[PDB]
There are 2 protein chains.
Amino acid sequence: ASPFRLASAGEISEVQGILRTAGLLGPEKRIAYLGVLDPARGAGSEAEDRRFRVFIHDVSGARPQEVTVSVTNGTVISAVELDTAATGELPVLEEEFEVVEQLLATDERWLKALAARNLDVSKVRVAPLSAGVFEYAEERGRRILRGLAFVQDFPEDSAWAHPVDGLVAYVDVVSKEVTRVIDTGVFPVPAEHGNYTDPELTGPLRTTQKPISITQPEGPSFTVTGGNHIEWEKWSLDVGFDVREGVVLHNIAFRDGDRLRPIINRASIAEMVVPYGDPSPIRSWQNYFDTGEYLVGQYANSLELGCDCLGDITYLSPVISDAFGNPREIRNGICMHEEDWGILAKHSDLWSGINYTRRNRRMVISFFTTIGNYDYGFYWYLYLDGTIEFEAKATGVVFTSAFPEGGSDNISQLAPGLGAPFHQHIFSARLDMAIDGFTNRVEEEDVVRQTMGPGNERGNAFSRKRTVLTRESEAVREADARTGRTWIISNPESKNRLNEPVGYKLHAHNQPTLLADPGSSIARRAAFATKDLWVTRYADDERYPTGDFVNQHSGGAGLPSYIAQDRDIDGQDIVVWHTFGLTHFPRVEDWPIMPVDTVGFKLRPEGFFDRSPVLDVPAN
Amino acid sequence: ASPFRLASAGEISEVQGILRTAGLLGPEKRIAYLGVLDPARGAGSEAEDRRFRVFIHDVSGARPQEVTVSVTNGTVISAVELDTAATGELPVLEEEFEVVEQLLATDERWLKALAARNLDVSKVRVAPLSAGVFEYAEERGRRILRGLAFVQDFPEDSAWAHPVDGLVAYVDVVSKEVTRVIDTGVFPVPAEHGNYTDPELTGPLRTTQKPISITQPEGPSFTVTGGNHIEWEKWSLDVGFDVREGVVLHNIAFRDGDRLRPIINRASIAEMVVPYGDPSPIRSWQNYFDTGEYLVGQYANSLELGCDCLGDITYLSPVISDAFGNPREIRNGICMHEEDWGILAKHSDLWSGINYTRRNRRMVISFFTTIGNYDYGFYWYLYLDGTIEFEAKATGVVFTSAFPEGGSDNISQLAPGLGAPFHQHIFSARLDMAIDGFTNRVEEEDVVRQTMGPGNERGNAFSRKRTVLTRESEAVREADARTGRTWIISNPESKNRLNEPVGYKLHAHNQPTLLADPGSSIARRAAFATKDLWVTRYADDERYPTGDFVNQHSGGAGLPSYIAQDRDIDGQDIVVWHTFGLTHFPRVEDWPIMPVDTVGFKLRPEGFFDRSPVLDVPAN
Ligand SMILES: O=CCc1ccccc1
Ligand SMILES: O=CCc1ccccc1
Ligand SMILES: [Cu+2]
Ligand SMILES: [Cu+2]
Ligand code: NA
Ligand code: NA
Ligand code: NA
Ligand code: NA
């Protein structure tokens, strides 16, 4: 009965039937995106209307369409033809992954390039890479993918160990034309394999690890109702899943005695981008938006008990649409479990003689996705003490190149002849805030140093200052680790027992933001990534920091266009967008498969409660 | 047989007998510090000489002494009388904690101050606080403690809830004189209690938490030999314990196939300081060095199975000396265990069809200490992939004051009338480095942004630069989070298979350093805390960043004096000193007992190995 329930297979089947009866899903059509729409503001009408948004691609070259459908009423609500040269191309389809390699295999220019390198075309894998927007006028309004080649010596071989450098091709996947083949010179193909399950590379496996058994003899402490509603240790929330964003958290709230207190209305990773910093023309165009161009949700892994998720695991299996509108279940795509998290609070008092120890724990909601060479784990954590944390875990195989004779300022060497270009992994968290309700504001908090002098005679004093962000034009903020800069989201109309506004403090990791030159194509298309924090006024259609159609969009969509409205954000329904990321100079230890590295952020209560919220935790 | 073995009760008893026979331990003497000395450089002689350093205090006013003793030979090696006005006072003795309150209870000025506030002297607890060095000429060369008062309504009451503001006293604990009583005015004593085990404050305890069982059916994967030698998943190290520093790690090394490769010779937290930022004369002198003035090791807690340490725990029980030279065991003072640590590496490959998942784990070595209101957990972590991490966990009860009518720029309000002054918790990690041996160097690594132009036509390139620190005068470094600044410790004479020097990269949290004015007393006494990174040339007597005798030392001892030697550190036996800390603006949620907050650092291999070091981890 909840409007935030997961999409069912039955809903997706009805969407397919509605689209087909309306004449919108003929044999040349493909569904490139399908997702449920959140309830509009003011859902207290109980009048549920389950609506779905669909992007429909046409493989014959007709204009694609954006369609909204009501499963509740069985009707098409709206259908709009898209001009893709204006508003952007549709996301990459899974079925286009193979098309690039197949089209190149019959192109005479591609074959001559492989012939010169004595490479058998049957052994050459071609990565299907998003194209961006650069200097090529013929690409405007065409659906382009770019290909980079890797050799597979045999079917189980890791192709990433054998990049074919000096060669790139561009393909129009709708007209099935190879537009350009660029060959800048022969590089030796690196010869060592990267097969991390080969005994000659691993050596004998360790026999020294003894098992760790994690069990819950009485079952977990959380309950799941209505398919995706979680209650755990005073937390309450709904776990959503969207094929673009992946796991989405709705209605995060905390039961403080009598009252269910909202904190966050919607939390998601709304974009991620991996820009490459190698100036070679073979790769200088390379920036993939895994979320906006490829859709990370559709590549979620099925997670195995004991391997991917350890302990007493409750799974969700979300349903998505395939390219023809058939429902497809992602079995065991989301793991949920609680974890011991060490000491929560501890004190032994010299005067009262009381010794006190309590243990912490956290609720984990996670999924893993794989897009080509890269794999990412997305983890949301809820802690007993009111802290909310996100963590991204990056692993997989690094993207490789040749390592040039005489070195490089922009590529790491991993093995003889084998390089890995410098790059970043940058995420955007979209936090639709609801601290004790929807009237919120953001303050920037800096440490203040004070000079020795009158009123500070011993030169020991220090303080803090808070600046309220009142309009969108002043709400684009940068980190400052040296001044301990954080941001507080508060509700000016809801006070704690000390008559102070209740709030939550955002703690960033303060990692570098986008390094590209501000005049670059990627700086225009990924403008969100150039600043640490943005605040906007809530609006239904402002969903992604990069706009709705990221693929081959020429730039400036999303957050820079939103904030130009310069709306009031001082005690209003607001959205925080936090940019955070890893800058990756690959190391030898990242090869041939990379140990996990992590980045994230957290929010801690700041006068939200009237005292510690974990006084009622028992003594184990 | 190992020279790095823990001190035994028998060794401490022999030290006591040697001191007493030499005439150095009469009834007026107290041992203020006693610890084993590490082997000098070049221990390949097998000629073990267990030597102990002792600080001896004299309660009658005679000059204290520093003594070195050989238990191996049963002799006093050296005994030096100390001029404490010159070189500093000895650490605070546990038996002086009560002396401040007792001396004040008979002082007519103190009693009149309590009388005006209608406080029964039998209910007033006085915190024994280190004095620092300020404007009071009569304190030079005297052993001074300062007292701040708190009311206990009954014996099990939390006195911290009832600070007596506006009142402070200074006491000479050797002459037993109250030198000054300062009363700046009557503040109401905050009335609410802070008793976190009182059912009227906690409410009914939660019944919702179900148990988490962590067991190892075949026992742990690590072995302990020789009392304190650990081998775990190719790591090898010795766990030491010192009454000043606490847990110390020696001889950290990694078994890389054939070779045992050193990484860190000695790792410790060599100082910590808590400076207060309240300019009131009642507290503006307040800065306690928990390590150097109080000795955190002697207040280590006995850790309870299931409460403090959960899982399959192996304990060490270190032995220390009491004030008379009797051995005293700290039962279960150190916990050691391994923990599951999520996903180590994962990849599902679209071209080979191979799905691969491995799990991570870490070895934990920890202890907890309590000094007055504050409690700290010190955690060292070793990971499968070669990462070394330190984490400090801060909890306990915040130090309180009155909250003034009309507010404060330097104090947080926690409850009606109850304040908590702003302060920092700043640590110094001393890392005696030995990356593949003792010829090491430090490089500072910054991200380099590049401008769009020739050779970077698309404006996407970025790079990195490394600066070698060659002499101590240029090795005092500051963080720069915006440029992704890290520091690499490498061995220029030991190369990986790519002919690059092997190294480890230090990742800091980039939190603010000391906020006090650079002309303050605390900036002079805690100079280490004003910069993020220092590198020195190794020397036997350069042990602490603040010098040997921190208590009432007038300033400039330790690191600023060491680096003035301007020694060569480019491919030499070097020591890295890393400053890191928390800046604490107390929140309501920190009261009446504070949930843990954390800070730390980590070191990751940087071309130390020839490829990923965890290819031989099996599949669970
Ligand atoms: O992550 C998206 C870029 C990509 C897609 C498919 C193969 C390799 C790389
Ligand atoms: O942490 C050292 C300062 C201190 C010592 C004893 C009681 C309260 C505070
Ligand atoms: Cu990377
Ligand atoms: Cu604190
Ligand atoms: Na356009
Ligand atoms: Na909002
Ligand atoms: Na002096
Ligand atoms: Na060294």
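Numbering, chain B: per Swiss-Prot, residues 9-628 in sequence.
Cβ coordinates come from backbone N, Cα and C, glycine included.
As written in Swiss-Prot, here are the features:
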BINDING   B:296-307, B:379-384  substrate binding site
ACT_SITE  B:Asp298  active site, proton acceptor
MUTAGEN   B:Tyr382 to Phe  Loss of activity
ACT_SITE  B:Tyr382  active site, schiff-base intermediate with substrate
BINDING   B:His431, B:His433, B:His592  Cu cation binding site
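For B:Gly305 (substrate binding site), the spatially nearest entry among the recorded positions B:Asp298, B:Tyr382, B:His431, B:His433, B:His592 is B:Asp298, judged by CA separation. Proximity of the recorded positions B:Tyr296, B:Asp298, B:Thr299, B:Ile379, B:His592 to ligand 4, judged by a Cβ distance under 6 angstroms to any of its atoms, singles out B:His592 in sequence order. B:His592 (Cu cation binding site) sits 18 Å from B:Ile379 (substrate binding site), taking the Cα positions as reference. Same-chain residues at least 6 positions away in sequence with a Cβ under 8 Å from that of B:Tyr302 (substrate binding site) are, in sequence order, B:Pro99, B:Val100, B:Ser138, B:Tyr296, B:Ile379. Within 10 Å of B:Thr299 (substrate binding site), as judged by C-alpha distances, no recorded positions are found among B:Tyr382, B:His431, B:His433.
Sorting the recorded positions B:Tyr296, B:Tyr382 by the number of other Cβ atoms within 10 Å puts B:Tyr296 first.
In this structure, the C-alpha atom of B:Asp298 (active site, proton acceptor) lies 10 angstrom from that of B:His433 (Cu cation binding site). When Cβ neighbours within 10 Å are tallied across all protein chains shown, the highest count among the binding-site residues B:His431, B:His433, B:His592 belongs to B:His431.
Look at B:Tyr302 (substrate binding site): DSSP puts it in a helix.
For the recorded positions B:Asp298, B:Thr299, B:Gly305, counting C-beta atoms within 10 A of each C-beta gives the highest total at B:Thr299. Between the C-alpha atoms of B:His431 (Cu cation binding site) and B:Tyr382 (mutagenesis position), the distance comes to 13 Å.
Cβ-based neighbour count (10 Å, all protein chains) for B:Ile379 (substrate binding site) stands at 21.
Cα spacing between B:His433 (Cu cation binding site) and B:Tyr382 (mutagenesis position): 11 Å, rounded to the nearest whole number. In the three-state DSSP classification, B:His433 (Cu cation binding site) falls within a strand.
B:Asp298 are the recorded positions among B:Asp298, B:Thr299, B:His431, B:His433 whose C-beta comes within less than 6 Å of an atom of ligand 2, given in sequence order. The Cβ centroid of B:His431, B:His433, B:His592 marks the Cu cation site; residues of that chain outside this set whose Cβ lies within 8 Å of it are B:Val282, B:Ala402, B:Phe430, B:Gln432, B:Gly589, B:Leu590, B:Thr591, given in sequence order.
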